[PDB]
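Following: one structure in structure tokens, then a few remarks.
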Amino acid sequence: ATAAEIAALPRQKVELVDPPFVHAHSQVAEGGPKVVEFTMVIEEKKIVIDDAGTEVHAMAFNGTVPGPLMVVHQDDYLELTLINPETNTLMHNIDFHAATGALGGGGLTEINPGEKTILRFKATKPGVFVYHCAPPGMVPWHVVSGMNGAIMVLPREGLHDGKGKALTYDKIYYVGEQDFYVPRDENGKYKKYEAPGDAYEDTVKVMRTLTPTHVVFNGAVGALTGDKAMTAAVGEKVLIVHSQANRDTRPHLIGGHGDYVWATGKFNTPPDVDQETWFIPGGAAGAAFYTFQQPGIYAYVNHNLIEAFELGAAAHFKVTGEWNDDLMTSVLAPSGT
Amino acid sequence: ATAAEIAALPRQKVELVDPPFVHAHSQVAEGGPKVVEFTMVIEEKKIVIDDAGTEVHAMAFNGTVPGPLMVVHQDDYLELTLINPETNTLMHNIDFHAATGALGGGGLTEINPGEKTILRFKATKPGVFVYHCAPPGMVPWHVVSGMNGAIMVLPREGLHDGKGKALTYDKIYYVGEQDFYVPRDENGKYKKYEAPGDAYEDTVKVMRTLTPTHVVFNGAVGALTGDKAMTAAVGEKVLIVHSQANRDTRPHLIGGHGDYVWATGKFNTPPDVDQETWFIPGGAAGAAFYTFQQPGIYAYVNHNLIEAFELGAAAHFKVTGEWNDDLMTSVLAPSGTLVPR
Amino acid sequence: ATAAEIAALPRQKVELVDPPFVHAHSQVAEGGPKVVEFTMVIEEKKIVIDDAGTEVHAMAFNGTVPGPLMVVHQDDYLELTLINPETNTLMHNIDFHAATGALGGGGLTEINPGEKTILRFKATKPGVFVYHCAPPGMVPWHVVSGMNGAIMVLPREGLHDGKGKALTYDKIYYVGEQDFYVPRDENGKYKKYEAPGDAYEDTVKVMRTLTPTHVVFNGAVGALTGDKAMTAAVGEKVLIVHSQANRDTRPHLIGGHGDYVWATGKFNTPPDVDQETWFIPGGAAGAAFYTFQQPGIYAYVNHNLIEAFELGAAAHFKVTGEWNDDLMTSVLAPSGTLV
Ligand SMILES: O=N[O-]
Ligand SMILES: O=N[O-]
Ligand SMILES: O=N[O-]
Ligand SMILES: [Cu+2]
Ligand SMILES: [Cu+2]
Ligand SMILES: [Cu+2]
Ligand SMILES: [Cu+2]
Ligand SMILES: [Cu+2]
Ligand SMILES: [Cu+2]
């Protein structure tokens, strides 16, 4: 498209919402290509990531870890206003893995506290994609302080299976998984600090072990449970988008499956089917579609079960509806032999 | 299917066999859906996992690590009687990743010592799938104590390649890979404990390093070697099911390939072909089909070679038959002069 | 093929070049099956791998880490002369994951210093494949001392997408990624050793932690950056072959994609498309095809960004050509209240 063709397209402003929900959008595009406008404000903030009161100095797009999901259609333009408020201490930027050129946008969006910038890129490839901060010389430190999220670039005709049949979800959730590297003192207790830059050296030492102290969804142990358990009903079709900007993961729905999984996250790569556990490499997003068939509490985990049940990587779905005895029944409930 | 329709189905009782063997089955289903019956007793038992004599309190379905492979066909029902004998100390249950509902059956099968339960599920999706114990609050410790295995839900029509041509194997093996996290003392020697519970706190510390001390097939270093090597002949078609309930692996047949690999384990996902090394994420099973072309000893490994040769993840195949110099020949054997060094 | 037919095939000798470059070849085969002859000399030598002067006693096919890429077509034979010079100290051999039999050739190629051997195998399967040394009983030590590379067995009709359209690259690069395990003393300083065997017990202790001290391309931190960046132009089609003989990696082109990725490395498995980050398990090679669309500097990384930017696994591409403002533009450059 020429600059005059892009000038003539409609603009749409979107209000973002906190993960794991996703802002309003249409699965099939409503209209020709648009320039879709988003704004995120970077907040350097303390987050508490476990029930021992462990703290992280988060570097949080729109104040959440992960940052929020942006949704556009293929060949729309995503136009981001990124703001780095004067109350922050570090320079930040943004790399969209969905984008083409200038290190994903990072080369064009380096903003010191008190600056803003506006980047536009054409979303030429359909899929779910990581975005993350990447300041030269400090890249993994920002990413493993929670400065990452994902976008979804839907095909203009919505999702389809490998054979071209429509897949339409009722619900969509976004699970961002985070590896944290929290320094400990000589007694094994997690250290606290009064500014992000005070933890830097201690944290690089833990990062270089390649062994996270915590692996969590939505920024904390247990965050996607209780008030934030994800909801569905028997018969509803749910898309679960999962990202991990730095480290591999292997998502699994305990008691369910991934009926269709774009494990690579890319919708022109046909999805795998009937998955028990799928694999998303560090630096990517993936998406699984499932139709619930049984009610109950489900857990949703990274299936390194030490990562899930010792280090924090477990969420719940609460699912209403009628039990199906054909699919599963207790013929004899636990009872003396 | 209604309760009445399920009741009218034929029942078949299977006698399980120990890994890496798989109980007798038919590749193509014989007749219509069935309720296929299995029984396993859980044994908490000390096992040795290396030639030094290192000792784990295993938590073993049917007394083996891995637990045995159960084979049914798509839309059969798998009906398991699971028994937790009164000589065990812990509650156990089972989660079938092939099943739908109640945490894969875990929510409906928590048995204390002295209890049994019968779970039935419809095997709706074809593939190989992990199963493992999962007591709430203690899940990884049971699974990395060996309490996991796999099932295979064959399509009713048997296996096919991605273009629909039949793939019929002559033998099958099940390789269960287990990461173990054994505590060490102040000088670096592995510790032994009187009961499973005495090991718990020291074992969780090693688990949280995410670094196994042992990574093994069939429960111990070298278990599938020597008189326990797997075997085949030139021309024979072998399916190798591989599972890992907790941690990634990357299987490889040294001197062979995976001609067709369902790396995800799911038979409605077309298999990769011509693979050197395939990848099975923790929490899953996969399957590779190969036709042997050359005789001799092969190794089958996790191709993190430190895991294979330092931590235990290496098996052998002994293959009989004639050597094929078209496929490979030593044009000049190692030769030269005997030099000082 | 009868014995006289195999004996009558043409023999062609090919000169290797050092990674990340690849020897000249044709994408579509030229003529019928041939026996393609290569020779490699193994060098044991000390290499420096980071800006602190840390040393590895490298075990290097053809004198490089990784060893060079050999390129043949499907149903050619690859006939390698492997030479272990008398100034080396260790026995070595070679396992081609592309080959069938004898542990990939390792059982037929065990050569002490002062020996040579010639192995021929039929390249029956198309794809990129690891090769590595594997002396029984010391396999991971040789591989993590750098003794590994890859080959490419192209289909005779060249590459194609999943629909059958031809995919023809202008350029090809081979990135071999290496995990090293360098012992440290109790102050955290990397240790140095007189002879390669002197480091063996300390190095296996590091190996057993499963945590590399360094993760590098072309054998050293920074080897493919700066003035050693790989190059392309806007409009150019580039195939990037990547291998890792011992440990998983997850390549990513920062500011680009893998337009077609044979993530398994095998050309009869249809490529994934539009990839951000692909995944190559330890013990395999993979290949990504991309057409560059934007000029400027790119980084090409293992996207565990701690492995990329703390442990060494980052390369650059320098790309010439015109900026495309349709694909990306700065609507407002970084700014505070005033311009
Ligand atoms: O089935 N997840 O442990
Ligand atoms: O070729 N297996 O090391
Ligand atoms: O986009 N690589 O960090
Ligand atoms: Cu930042
Ligand atoms: Cu990135
Ligand atoms: Cu148990
Ligand atoms: Cu599970
Ligand atoms: Cu060697
Ligand atoms: Cu190998």
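We count from 1, first residue shown onward.
Backbone N, Cα and C atoms are what each Cβ position is placed from, and that goes for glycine too.
Now, the feature entries from Swiss-Prot:
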- B:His92, B:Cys133, B:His142, B:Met147: Cu cation 1 binding site (BINDING)
- B:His97, B:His132, B:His303: Cu cation 2 binding site (BINDING)
- B:173-337: domain 'Plastocyanin-like 2' (DOMAIN)
- B:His132 to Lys (Swiss-Prot position 171): Loses nitrite-reducing activity (MUTAGEN)
- B:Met147 to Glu (Swiss-Prot position 186): Contains only a type II copper atom and fails to catalyze the reduction of nitrite (MUTAGEN)
Using a 10 Å radius around its CB, how many other CB atoms surround B:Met147 (mutagenesis position)?
29
Under 8 Å by Cβ from B:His142 (Cu cation 1 binding site), same chain, sequence gap 6 or more:
B:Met59, B:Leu90, B:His92, B:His132, B:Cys133, B:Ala134, B:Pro135
Return the count of C-beta atoms lying within 10 angstroms of the C-beta of B:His97 (Cu cation 2 binding site), excluding that atom itself.
31
Fewest Cβ neighbours within 10 Å, where candidates are the recorded positions B:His92, B:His132, B:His303:
B:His92
For the recorded positions B:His92, B:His97, B:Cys133, B:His142, B:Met147, B:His303, which residues show a Cβ-Cβ distance under 8 Å to chain A?
B:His97
List of the recorded positions B:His132, B:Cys133, B:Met147, B:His303 facing chain C, defined by a Cβ pair under 8 Å:
B:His303
Using DSSP and collapsing to three states, where does B:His132 (mutagenesis position) fall: helix, strand or coil?
strand
All-chain count of other Cβ atoms within 10 Å of B:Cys133 (Cu cation 1 binding site):
29
Does DSSP give B:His92 (Cu cation 1 binding site) helix, strand or coil?
strand
List the Cα distance (Å, whole number) between B:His97 (Cu cation 2 binding site) and B:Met147 (mutagenesis position).
14
Measuring Cα to Cα, tell me the gap between B:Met147 (mutagenesis position) and B:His303 (Cu cation 2 binding site) in whole angstrom.
24
Checking the recorded positions B:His92, B:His97, B:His132, B:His142: which ones have Cβ within under 6 Å of ligand 9?
none
Helix, strand or coil at B:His97 (Cu cation 2 binding site), per DSSP?
coil
Recorded positions close to ligand 6 - of B:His97, B:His132, B:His303, only those whose C-beta is under 6 Å away:
none
Given the recorded Cu cation 1 site (B:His92, B:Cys133, B:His142, B:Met147), which additional residues of the same chain have their Cβ within 8 Å of the Cβ centre, ordered by sequence?
B:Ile42, B:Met59, B:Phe61, B:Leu90, B:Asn93, B:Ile94, B:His132, B:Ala134, B:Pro135, B:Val143, B:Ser145, B:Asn148
